[PDB]
Amino acid sequence: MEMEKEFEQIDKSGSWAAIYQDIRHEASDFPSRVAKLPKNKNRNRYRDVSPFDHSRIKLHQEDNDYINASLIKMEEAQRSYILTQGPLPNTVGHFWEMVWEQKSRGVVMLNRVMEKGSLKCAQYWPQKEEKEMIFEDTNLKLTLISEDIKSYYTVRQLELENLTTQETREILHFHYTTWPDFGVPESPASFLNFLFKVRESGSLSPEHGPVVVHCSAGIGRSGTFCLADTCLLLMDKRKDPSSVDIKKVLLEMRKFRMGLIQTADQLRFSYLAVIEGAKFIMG
Ligand SMILES: N#Cc1ccc(O)cc1F
């Protein structure tokens, strides 16, 4: 079926939970043996969210190459993404090592450091220009260059220096700051505006390594971001945009990382975002 009318048909019939459970039943199951080794317990935020072995990002280190991060490669859309958990106190250096090694231009953050009164990820970037951060375990230095605070999101320019080679690179930090503590946003308008700002920066384009996207677990809000982006790109590329099937795209993405889209409300919100976004691309 088309999307917008499949949408109204699920709303009128109140069957979002049944649709979402079908997706969960059909999703791929692949091994995640490296994630579950005992030496990696303090590298995982949640015991039930792990990268598959076949798609995990490897750190260029001979001691321990593990990080909770997955490469999502979308062949028809010609887009790639790295989805990862919010960094932990003992993985902030690994996080920036990955950004460096994979040649990423942008980092997309969809959570606040504290939500619901608890810490959802480490304070992994510097908050003042004159107070830089040094990660001694991976030999990297990170400096805040500028910050632009808007009503729904903040954009930061950062400098990452590889202290071994003295090479430097500019990284863009796109921080969506207004996702509610419970539920999903009422309108997709500010999320779409944010997606378009990431696109306009070059961070999603083939001349750079894959964008790094995270929330707390790296599957829920993060899944919504890449699902919406890929669906809108396919609608631009194809002769028949109504042929784009969001449930099929989500199942393809779940071949590369488990659990993408965590609730039926997040599924409905993804439909809403793609529907409204398709009108702005042209309406
Ligand atoms: N990209 C892409 C893509 C194309 C067709 C499909 O059924 C699912 C997909 F993710």
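Just so you know, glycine gets a Cβ as well, placed from its N, Cα and C.
One entry in Swiss-Prot concerns the mutagenesis experiment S50 to A or D. Its note says: No phosphorylation. What Swiss-Prot notes for the published mutagenesis of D181 to A is this: Substrate-trapping mutant. Feature annotation from Swiss-Prot assigns substrate binding site to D181, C215, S216, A217, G218, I219, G220, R221, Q262. One mutagenesis experiment catalogued in Swiss-Prot, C215 to S, is accompanied by this note: Catalytically inactive mutant; abolishes sulfhydration. Among the features that Swiss-Prot reports, active site, phosphocysteine intermediate is placed at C215.
Known features from Swiss-Prot, placed on the structure.
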residue : record                 : contacts (Cβ under 8 Å, 6+ apart)
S50     : mutagenesis position   : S32, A35, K36, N44, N68, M258
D181    : mutagenesis position   : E115, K116
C215    : mutagenesis position   : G86, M109, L110, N111, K120, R221, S222
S216    : substrate binding site : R45, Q85, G86, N111, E115, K120, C121
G218    : substrate binding site : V49, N68, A69, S70, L83, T84, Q85, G86, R257
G220    : substrate binding site : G259, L260, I261, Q262, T263, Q266
Message: At a 10 Å cut-off from the C-beta of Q262 (substrate binding site), count the other C-beta atoms across all protein chains.
response: 18
- request: Could you tell me the maximum Cα-Cα distance in Å between the residues recorded as binding substrate, namely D181, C215, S216, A217, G218, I219, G220, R221, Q262, rounded to a whole number?
  value: 16
